[PDB]
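K.L.:
Take a look at this one; I'll ask things after.
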Amino acid sequence: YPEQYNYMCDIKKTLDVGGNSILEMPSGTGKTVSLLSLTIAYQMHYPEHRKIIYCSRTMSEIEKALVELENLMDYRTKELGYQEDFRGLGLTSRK
Amino acid sequence: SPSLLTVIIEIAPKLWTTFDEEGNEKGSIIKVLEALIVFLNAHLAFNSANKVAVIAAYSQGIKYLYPXXXXXXXXXXXXXXXXXXXXXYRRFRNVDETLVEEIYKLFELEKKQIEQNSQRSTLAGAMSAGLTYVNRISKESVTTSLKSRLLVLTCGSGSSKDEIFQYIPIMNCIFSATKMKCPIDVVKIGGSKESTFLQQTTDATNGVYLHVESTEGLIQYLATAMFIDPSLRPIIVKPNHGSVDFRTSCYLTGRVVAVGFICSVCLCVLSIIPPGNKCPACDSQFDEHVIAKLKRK
Amino acid sequence: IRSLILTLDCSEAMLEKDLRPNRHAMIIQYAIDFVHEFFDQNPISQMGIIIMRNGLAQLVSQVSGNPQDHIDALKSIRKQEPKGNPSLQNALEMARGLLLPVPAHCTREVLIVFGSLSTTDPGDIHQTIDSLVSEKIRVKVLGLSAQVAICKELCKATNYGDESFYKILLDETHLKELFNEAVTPXXXXXXXXXXXXXXXXXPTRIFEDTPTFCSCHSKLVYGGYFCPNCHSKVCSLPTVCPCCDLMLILXXXXXXXXXXXXXXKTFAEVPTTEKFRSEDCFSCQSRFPXXXXXXXXXXXXXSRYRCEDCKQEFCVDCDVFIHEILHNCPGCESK
Amino acid sequence: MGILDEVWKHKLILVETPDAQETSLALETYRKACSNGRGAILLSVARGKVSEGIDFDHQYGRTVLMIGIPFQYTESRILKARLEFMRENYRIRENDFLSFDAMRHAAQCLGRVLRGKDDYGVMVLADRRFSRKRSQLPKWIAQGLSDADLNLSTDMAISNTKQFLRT
Ligand SMILES: [Zn+2]
Ligand SMILES: [Zn+2]
Ligand SMILES: [Zn+2]
Ligand SMILES: [Zn+2]
């Protein structure tokens, strides 16, 4: 979408310049917008440079970030056909 | 009330040749047209404000003899007739003058190309435009609706006046005429031949079929069908008998089959004596289980 | 060919005064006209009316090709009052029991007129939706105002994975538009299956009424149709004869097939300054200018509906008249 | 109980001591209600647990109701200590404590209606103090309660006809 590329161009300009950015997103339309831009900014730089650190507020947003990362890896293994160095860790509760 | 009469003339070069050979010359094309002009003046005098429209069907295409077609081309003069000199309604004399100017253009256009184009039937286009012009005339006259009574005048001559190519469009025209509540006063003129499609159209559109062989009385048969078409059918009429047909025939074979068979979800006419190898009607697959049970019984 | 199963909502939700005078007085009234719209274009098809009253499903009209059986069935519903709740599971399971006598060669259709917003089903309704796909039953639900999530899955899974059949009505004029499209068939892409049907006898028009003859009723009659197989003078109808299971149609099936083969060629509306022809009609005499909005920038422009099959000029009035009934453009029959 | 016997039938009310299994059973049965053509009433707390976030379907509540505006527990020593603490810091006394906190507890209700551009949803807000604050996509029209009953009947039929028109 073109509206998702507006926040993605701001995420590609603040991750390589600013140190902290208060970016507002609409509800139900900004989950995978910053998800793909975080793996693209690392692919534009170095893939073993700065890794992604996600800080949710609930355990559901931890679980919802894992299935979107599977869609990011499925879009990188079907549109490219190459299996790179995988990542992603589900740091949940102890019980 | 007003009564609209739609006369569909079938002018052709083979109809004037069959009437001048079979039984010698039993009447030319202008001898029956004068008696039809006497029947047209009787219909205009039977009721006030009675409209009339004439549409011919030649070999090279259909054309409108009257219905203000010659006046529409003149706006965008006579031919010296004896009917115009006998006075009695100038609207009937102008319709005879426009028909005389249209018959003179038909003889000027009749040549080797018109005789070579007499291989199909122009009655299918005359029935499709005839019901559409009657729907256009009824829509133009909202106040006081008239009684639309179509009177088909098919001249059964030689060549290929009746075939499978014109029976499909006449069947759609008969379903359109029955939906428009218009009676089809059929009249089989020419040789002694009765068509099953003309008998089924008079039974579906609640019309009258008259079989006139050779010629006989021109005005004797014109004063009998003019008393039931313009009327509101108060009687039980007097149409021709033996018109009860099955209204179906095998197009792939060429004969009437009592027990037919459907196609492959296409509802095409097919004989039950056919094996149905991938349905001989269109490009589709047939059922092997239905072919196994039909071959056993 | 077709075996439509009408599913009507007859509950307390139809007691609301949304329509004039209410929902139930217009649903029953417009369905009688839909019976007239169905048996005219499809004289050899079937109909079945199933109401949903008091949380159940009641059969008021048996599956038959006679149109008068569905008229008198709807005249008894307007006398009583629609009560209870709709039951979609009992109506579909009753529609499944009647479409099992319907063969695979005849198309099985289910039309649901759902004006409520909540139903009462016994068991799981998702076990009934998947059963309609296993035996290929095309289900179409007509929902009122708000949408139901059940009818979205019913008009998609039973309709080859395409949700476009669950229509939402908003007016009584739009409700008659749904009865015009449902009267017409659904020539889809299907699943490419084989099709072959036979045993179609012809009815002999008999008019013997002296001591009469009736093989399907044994009563007095003013003339019945004689079967070409068992030679029985039963009732005059274009359906099947009730003595040897053979058809008895005539030109009624030919008129339906002619409408089915009618592709309806619309005439191309070219202007009078563009087609270089005068204002004339191939069907009648349209000698008036079409466009006349501006001064001379539109009045001289006009429009002439030139049918591309014979290059004949026409108007906008006869272009819809030739595509409705008879043959599409009368200039096609002349070469 | 006419809505609890002829409309929503079953009742899904979130208690003050909401158990994790009770919140799990009320969530699954709410998905079982809308997947059977029934519909249920999810009586939750805007200040309570489970802020949700999962929707993008017709199984969720298409119409979300809010009882007034979200408030905070006042007359407490924890609030009076943080009031004078932020009064010396940012001087936002008796302003952001009743508005910025009341917005974020209402914005958790706004994050569930906006479930993408493909799904619709209607979120009504009561009282008159909501006009002093802002909201996500500020396109809000003020009407009465009985007036919006005829507006939502139109919005539940226009959105069913404009879905295939904008595609
Ligand atoms: Zn076929
Ligand atoms: Zn029989
Ligand atoms: Zn016209
Ligand atoms: Zn044409």
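We number chain A the same way Swiss-Prot does; the residues here are 18-112, in that order.
If you check the header, you will see the structure was determined by electron microscopy, 6.7 Å.
The backbone N, Cα and C atoms fix where each Cβ goes, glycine too.
For reference, Swiss-Prot lists these features for the protein:
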- A:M42, A:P43, A:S44, A:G45, A:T46, A:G47, A:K48, A:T49: ATP binding site (BINDING)
- A:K48 to R or A: Loss of ATPase and DNA helicase activities but not ssDNA-binding or ATP-binding, impaired removal of pyrimidine dimers. Loss of RNA:DNA helicase. Extremely UV-sensitive (MUTAGEN)
- A:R111 to H: Intermediate level of UV-sensitivity (MUTAGEN)
K.L.:
Applying an 8 Å Cβ threshold (strictly under) against chain D, tell me which of the binding-site residues A:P43, A:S44, A:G45, A:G47 fall inside, in sequence order.
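P.N.:
The answer, in sequence order, is A:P43, A:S44, A:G45.
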K.L.:
So if I draw a 10 Å sphere around the Cβ of A:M42 (ATP binding site), how many other Cβ atoms end up inside it?
P.N.:
13
K.L.:
Just checking, which of A:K48, A:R111 (mutagenesis positions) has the fewest C-beta atoms within 10 Å of its C-beta?
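P.N.:
Ranked by other Cβ atoms within 10 Å, the mutagenesis positions A:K48, A:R111 bottom out at A:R111.
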K.L.:
I need the most crowded of these binding-site residues: A:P43, A:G45, A:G47. Count other C-beta atoms within 10 angstroms of each C-beta and give me the top one.
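P.N.:
Neighbour-count leader: A:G45.
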K.L.:
Whole-number Å only: compute the distance from the Cα of A:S44 (ATP binding site) to the Cα of A:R111 (mutagenesis position).
P.N.:
31
K.L.:
Distance check, please: Cα of A:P43 (ATP binding site) against Cα of A:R111 (mutagenesis position), rounded to an integer number of angstrom.
P.N.:
33
